Number of protein chains: 6
Amino acid sequence: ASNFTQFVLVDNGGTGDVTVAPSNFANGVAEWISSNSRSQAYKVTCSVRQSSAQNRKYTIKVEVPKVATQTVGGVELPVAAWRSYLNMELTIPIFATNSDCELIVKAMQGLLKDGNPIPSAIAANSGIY
Amino acid sequence: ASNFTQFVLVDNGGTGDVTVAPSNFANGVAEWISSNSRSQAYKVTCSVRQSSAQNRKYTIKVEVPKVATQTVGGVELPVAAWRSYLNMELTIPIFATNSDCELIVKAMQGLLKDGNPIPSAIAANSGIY
Amino acid sequence: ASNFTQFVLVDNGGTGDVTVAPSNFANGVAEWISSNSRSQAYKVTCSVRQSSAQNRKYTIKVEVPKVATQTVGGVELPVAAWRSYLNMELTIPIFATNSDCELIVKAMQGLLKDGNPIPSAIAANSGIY
Amino acid sequence: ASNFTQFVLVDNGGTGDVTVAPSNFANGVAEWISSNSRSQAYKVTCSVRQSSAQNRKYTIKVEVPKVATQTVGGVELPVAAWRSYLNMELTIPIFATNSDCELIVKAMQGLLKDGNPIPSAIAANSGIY
Amino acid sequence: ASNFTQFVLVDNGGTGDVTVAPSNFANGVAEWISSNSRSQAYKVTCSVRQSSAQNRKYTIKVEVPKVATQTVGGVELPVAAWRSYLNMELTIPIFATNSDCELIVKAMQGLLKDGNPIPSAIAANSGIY
Amino acid sequence: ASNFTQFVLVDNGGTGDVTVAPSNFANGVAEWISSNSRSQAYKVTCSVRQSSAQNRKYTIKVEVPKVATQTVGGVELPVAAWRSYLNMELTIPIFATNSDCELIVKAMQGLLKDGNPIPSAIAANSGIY
């Protein structure tokens, strides 16, 4: 066990799956990037710090690039036309059991399950109503 | 559409599921709450605004009760020993089409799929190693 | 479910019932007015805010108009000769269960039930003695 | 008349009713209390004065105990975690006849009838949505 | 009950219809936006406020994009080549009953009815002649 | 050929219809006024001008009178008790073809179509909720 492993970030059903792999842990920040140039890569980072005396805080970030090829100076360079940024902070009391922590993980994945309100809004460029 | 409905936040497989239902919409912030006192409820909120000239941000917040040794309906203090707080900000460029937003949603749910490192670190009360 | 619905404010037994309907929610204040001109309408507003860290506070207001027709500049305008103002604030601890909250609602309606002391005093232009 | 009598504040239909009885009249403020310690009692007070040259105000206050997980007769601290406070001010113009005051009472009890939005938001621990 | 919902802004047949869906209601400004890239989206907003003691004033705004692709340096972005901007202010005295408001609405839709002088001048890049 | 003609501003059935007929076209402002006393008349004006190098801007204005009789000193005059004032500005870039103008017109009439949120909020003295 070492949980610092590769995983598939975007499952496009076997074909065109975006999978991300361990790439750095300098300064206590675990980083995973996809197999692209650093200019076009998906990136995921994660770090935990004991924020208060009684809390721990996980900070997770995801960058999703829209790839493009730009001509700069008559030369074509692999580029990301824009990136989208997910940025999440989770603060957990030190008194939380592993069963308590599993509840948090289940709530977070239920939140984004296909068909529930929030994933639907995002995917439609809509708000909730 | 009409996104604002009840949904299952924690799926404990049929029995013991936690459903969260619409409870407030003041200021266009959709709130969903579970059937509990506000001090012990699972609570979810979501809102969207154009954050900059080039971006929109979804702000999503979740609060999850510490359940081990909970006294249902009891007055449990300090509040911070008994609650976890999730805070997600998703910044999406105004150029993103719906297909782009679909992919962002898939990246978000891939991050948290069971077995992948971030959910299993959280659930095991751990960092990355 | 959306609890923002129309309701009858004054039940004059089917005939001359004053009924009030959703009319605004700007700034998180739910407003209902009766079907009159805005100068002669009954108005009801309601808003909830988390006042303290451990409290929530509901602020409910009702305006009851005494309608009249006034001649201003030789022209007759629909007007309210005076309005009566009910103004109530309810502060509930976050530790209150839904069964605890039902008790509050039952106490508030018992307070104003026909024949109990306070409704009798108001209706008679009397104090309590 | 003689308004100042006992009445049923919470009608749980015969069995489990909460009756509140006259308990103080210092300064012409009628107080009614239930049969409990003053820290756990249902308490009601009511007074009336001419607030301005044109108006009278009834000030009515209710305190309701948090009952889930209550220890009867116990010392429960903090007081604020265990109590809800209602505060109503009714301003009625000096022109209002008794019929007018009857209607104001009906508006007040319509606001709180079961099924109408404000009582059902409160009881469900919710805002308007 | 809610009027903050999705609706058809352009019935352009029953297929190329443009629909606008609720997006944000911050600060008393209801905003609706069509789907896909916000950069090419139609936008409608509406807000009502008591402009004077006697008047309420609605401000309604609509933006109609000309859809296009910007290509700069080989990078293509979905953009609006330009937008037409409708902006309208409707002032209504508080003495208007609901029937007077219906008439104001019929005047507005008569003004723009198909075949009448103003809609057909606009539709033809033309003035009055 | 002429579009400066009489037209129906309110089809209020096929009988109480309000028709507005050309009155004056001085200084590039087309004005139409309904018949009988100018004091109780509906008024519509429209003017188009090149607001910028790239834009033409239509200004359309409508006034809806509440008909009434002023009686002062025993002398009665037909007056408008008050007027609602619609004022709209539509900016269209010179690149719009006639088809783009038709679409702008369909957006305008969709906005005010019967049953959609803005016309029905106005019609009911209401905001968005």
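Numbers in chain C come straight from Swiss-Prot, and the residues shown are 2-130, in order.
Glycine too: its Cβ is placed from the backbone N, Cα and C atoms.
Here the residue is the original one, but Swiss-Prot notes a mutagenesis experiment at this spot, C:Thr46 to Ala: Loss of repression of replicase translation. 80% loss of binding to the operator RNA in vivo. Under DSSP, C:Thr46 (mutagenesis position) is assigned to a strand (E or B) in the three-state scheme.
What Swiss-Prot notes for the published mutagenesis of C:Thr60 to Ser is this: Loss of repression of replicase. 20% loss of binding to the operator RNA in vivo. Sequence-distant neighbours of C:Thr60 (mutagenesis position) (same chain, six or more apart, CB under 8 Å from its CB) are C:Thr46, C:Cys47, C:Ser48, C:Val49, C:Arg50, C:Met89, C:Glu90, listed in sequence order.
In the three-state DSSP scheme, C:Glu77 (mutagenesis position) is classed as strand. The Cβ of C:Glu77 (mutagenesis position) lies under 8 Å from the Cβ of C:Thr70, C:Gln71, each of which sits 6+ residues away along the same chain. Here the residue is the original one, while Swiss-Prot reports the published mutagenesis C:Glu77 to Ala with the comment No effect on the organization of the T=3 capsid, but with a loss of thermal stability. No effect on infectivity.
Among the mutagenesis experiments that Swiss-Prot reports, C:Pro79 to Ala is described with the note: No effect on the organization of the T=3 capsid, but with a loss of thermal stability. Complete loss of infectivity. Around the Cβ of C:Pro79 (mutagenesis position), a 10 Å sphere holds 18 further Cβ atoms from the protein chains shown.
Annotation of the mutagenesis experiment C:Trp83 to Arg in Swiss-Prot: Complete loss of viral assembly. All protein chains included, C:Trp83 (mutagenesis position) registers 17 other Cβ atoms within 10 Å of its own Cβ.
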Mutagenesis positions satisfying Cβ distance under 8 Å to any chain E Cβ, from C:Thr46, C:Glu77, C:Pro79: C:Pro79
C:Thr46 (mutagenesis position), number of other Cβ atoms within 10 Å: 18
Mutagenesis positions near chain F, Cβ-Cβ under 8 Å, from C:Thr60, C:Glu77, C:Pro79, C:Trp83: C:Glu77
